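What follows is a single structure, written as structure tokens, with notes after it.
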Amino acid sequence: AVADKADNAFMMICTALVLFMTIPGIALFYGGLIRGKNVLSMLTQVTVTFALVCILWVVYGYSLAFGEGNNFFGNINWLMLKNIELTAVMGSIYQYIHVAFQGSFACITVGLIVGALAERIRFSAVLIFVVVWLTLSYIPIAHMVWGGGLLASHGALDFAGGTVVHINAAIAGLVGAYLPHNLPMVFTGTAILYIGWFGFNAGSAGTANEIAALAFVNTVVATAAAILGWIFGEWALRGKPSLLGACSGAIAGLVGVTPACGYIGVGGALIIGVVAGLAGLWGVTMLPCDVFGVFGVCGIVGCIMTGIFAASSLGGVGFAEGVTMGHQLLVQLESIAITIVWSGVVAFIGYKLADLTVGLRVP
Amino acid sequence: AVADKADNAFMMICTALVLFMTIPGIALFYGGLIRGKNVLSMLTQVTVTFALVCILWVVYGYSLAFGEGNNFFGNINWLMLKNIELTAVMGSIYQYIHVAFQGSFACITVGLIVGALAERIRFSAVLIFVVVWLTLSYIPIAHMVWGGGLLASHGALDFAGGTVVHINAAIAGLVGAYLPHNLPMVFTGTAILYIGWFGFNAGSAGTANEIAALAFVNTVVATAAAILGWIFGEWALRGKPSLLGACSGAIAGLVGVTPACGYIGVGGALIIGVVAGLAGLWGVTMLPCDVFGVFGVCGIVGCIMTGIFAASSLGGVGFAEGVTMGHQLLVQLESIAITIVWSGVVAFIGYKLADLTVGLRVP
Amino acid sequence: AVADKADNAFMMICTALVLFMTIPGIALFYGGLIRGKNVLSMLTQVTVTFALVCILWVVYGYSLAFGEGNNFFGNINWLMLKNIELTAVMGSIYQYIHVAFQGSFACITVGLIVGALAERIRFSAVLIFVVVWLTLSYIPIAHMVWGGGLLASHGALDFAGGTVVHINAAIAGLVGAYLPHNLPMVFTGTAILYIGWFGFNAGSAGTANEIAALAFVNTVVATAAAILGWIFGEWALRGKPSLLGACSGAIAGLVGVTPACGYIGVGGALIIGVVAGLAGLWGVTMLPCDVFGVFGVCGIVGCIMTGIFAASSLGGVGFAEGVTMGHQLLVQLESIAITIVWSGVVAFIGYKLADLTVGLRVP
């Protein structure tokens, strides 16, 4: 296997785009939603935890998530990237690029949780939680879905992380919750998340091919459809649209299309977008932790719908040989259930260890 | 024809850069120019109309603009991208990428109009206007210039949209007009527009070749020359430069070089930049709708100057075989005249239909 | 030599990313640090001087920095890019792209100086200073390090500009100094600088190869390590972290890894990051001109450490044949000393000429 320079270029740019989603995307998003007096502290926690994730990833994260091991975890043969030749190739790109791309996904997942909870959690407690949750929840789930683990071995479909990122973070944030003064800033963060999401979704193809092109177009379509779906629901239920509704709709479509983008047709993207936008509005209506309502509900919806719209007859790329829509749907549901329980349990353990060691609630 | 992965990568990144120009570029630009009390509403209208354009584009826009038809419109053979194989190639990239790239241009064109008029127009009225104007003005003009229609068939030169985007939007906005509290925000929007404009201009080559490189360098040069031209005029006429003047100068150069970037030499880019910056200052001095003065005047200037500076003797790539500078200038003037009348008439019809159905002026 | 389209694509995107560091990165960074009443003026000076640098670069800058000449300067054979065929290749990319990429480095270097001093300097005086300093300091130092001049001919290692950019600007700013109201804005500028820095560092490979991948990963690692190093020092010395500390730490790591990114291993990047973060904190503690403390101290630290960590035995790419670590360290020290003296003297001359002609201090 030789590296393709076009894929190397595409993937390094896509990685920078995903990093852009956390720094400063998610920080600005939450920054405009939380109380003004808590903004500085939250920005500090998001930046420091981002740094922490980057370091844990290179030290042992990548190795445990992507090394060969068992159904749940990799190995410790790639500690500090030891044994990875600089010219080593993963797919059609240099492995070092795969390390950075995969690391960027861990970063946004953690940013999603930290940005919302920073307001109520002690600084030392969040650092402890991140270490526990990244190591025991993000890493094994990434291994199970993208590292040849349990879910992948059963043929679960999740192109860019409906489970690994969205559902995983939503449950962790919701467990935390249980235990806007600047809308232009919310809009700015939403816009940065949107632009960076093209690297997130299209880069998930691992090459600048027709699947990356499909994921790109589906991202544009689902996001637009979800903005319109949310806004229509808002107009129907509240009498008028709002800026927060439009931004929430964009995020709902981005989240919903995440697991499906590289497997569905544009018709499927439009349908998923509208359904996600409406489900997202329903989610928040029920339930800054409300954000987890969108990531959680839309992630679930997206993961289920991937099991329908991947079908050739519906314009998708087609299910694997010998797999019926019925069989695929069951696999999607099982993957969702496993992600929820795994993340929830680990998050509980993380919060408890922090509370027992330094105390959870901000002093 | 086979897709080149390097071109696929370049074009997907360029598309994200153009999308970045609208979300959040143009929104922040207008956001700092309009009254504070109208900012939220404008951001909502820009986001919702952006979503609408994305959907109309995939449903029928792309097909009618880029399908084979007549001198004015394409066809309905590509509705919802039907009949476009995922592996289909357009130029040296997958057609799906061409769909997204072309769609991003429709988005910024509409954002230019909506951002300025949002303050004075009813929400439902702007949605009606967008549908009418995108369908009857943007689509046919795009077809005429870039889709093998009337203007292209007469050899009109417009590399990145001096007519299709700038003049087209300026006239529509000016028809609307007829019927700064945050300068750091204006600066931020200008900066995002500038960075995204490299995807807009260089991506217009459709490949990462020497023409993309030329357009890139010419973009840097014309923008810089226009900032200096505007600022000098401002210093001479008002006694000092201002932040708004510097930002306006950047936009004047970006607009002026848009139709010429892939056809002229760096000397030509410098001259076009200075002339555009000064013409832009003159334009605003005469005439947030003042913004259309820059897009309109600089677009016209840029389109005319392309007919001069494309000449080999002036460092350009050269006019087509058998075409004199005199003949090319006439074609540029005719293209400008047609764009102005076409856009103006359609815009009038759009505003009138909205006013007759829901009422134009914000209630 | 033929151009590789993958490298052309990568390098044009990397150039836009470096331009993004100045417009609006550095402007927002300083914008949140300086007094509110001076923000507009500073943004104007950064924009106008950016334009000036772009023009001087194309007119004669590129030719004098990268043309063949002597140990200190190039030639005037490439004035306005004359004699450079559009299809001319430099390395594996079109020369026009090399012109734009190199120009973007000149821009950020000047932005670093102008953003800090704008508050205290007369507008006309800064323009005079920029012309003198860019021409007599940036150009010759760029030629000496990257244009086959004195330092390169002695085998100095500086992958992305620890000397040419960081030390060069820090000394110029400090000579100037001798002669935060919005922390969310500082954070936003820091984030943009960070994202753009991937184009700055990885693009310095000139191709989307394994060295670009290495520089990319090392950038992620050193930045994260420096954020943690600074924050730990801050917690130890002040009792708690702060947002400004976290942002300063990121910049310290970015600066420190700049000369080393394409030559060291990830272990080396982590060590350089931590040392840079701590040295940066020490620097500011001693000494908006405090920013030069970070760029100056971290640039020196990074340049020295490159001479250690490039060693094969420490995970680096290895020193050139026949070069010991001892010999390389001496070359790094000599390069640093020469950069400091050269920049300091030229800066003094620049400020003096401005003061004698129009007066330095803002009227």
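The numbers used for chain B are those of Swiss-Prot, and the residues that appear cover 25-203, 217-324, 333-408, in sequence.
According to its header, the structure was obtained by X-ray crystallography, 2.0 Å.
Cβ atoms here come from the backbone N, Cα and C positions, even for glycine.
The annotation that Swiss-Prot gives for the mutagenesis experiment B:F129 to A reads: 1.4-fold increase in transport activity with methylammonium as substrate. Shows 80% inhibition by thallium. The Cβ of B:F129 (mutagenesis position) has 24 other Cβ atoms within 10 Å, all protein chains considered.
In Swiss-Prot, a published mutagenesis experiment is listed as B:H178 to A, annotated Abolishes the positive allosteric modulation observed for binding phosphatidylethanolamine and cardiolipin-like molecules. Reduced to three states, the DSSP call for B:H178 (mutagenesis position) is helix. Around B:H178 (mutagenesis position), the same-chain residues six or more apart in sequence whose CB sits under 8 Å from its CB are B:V376, B:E379, B:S380, listed in sequence order.
Here the residue is the original one, but Swiss-Prot notes a mutagenesis experiment at this spot, B:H190 to D, F, N or Q: Loss of transport activity with methylammonium as substrate. Shows normal GlnK-AmtB complex formation after ammonium shock. The C-beta environment of B:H190 (mutagenesis position), restricted to residues of the same chain at least 6 apart in sequence and closer than 8 Å, consists of B:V292, B:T295, B:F340, B:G341, B:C343, B:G344, B:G347.
All protein chains shown were included, and the count of other CB atoms within 10 Å of the CB of B:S241 (mutagenesis position) stands at 23. Here Swiss-Prot describes B:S241 to A as a published mutagenesis experiment; the accompanying note says: 4-fold increase in transport activity with methylammonium as substrate. Shows 80% inhibition by thallium.
According to Swiss-Prot, the NH4(+) binding site annotation covers B:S241, on the basis of experimental evidence. DSSP classifies B:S241 (mutagenesis position) as helix under the three-state reduction.
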Unmodelled stretch of 13 residues - C-alpha distance in Å from B:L203 to B:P217: 23
Between B:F129 (mutagenesis position) and B:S241 (mutagenesis position): CA-CA distance (Å): 10
Cα separation of B:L324 and B:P333 (whole Å), the pair that brackets 8 residues absent from the deposited model: 12
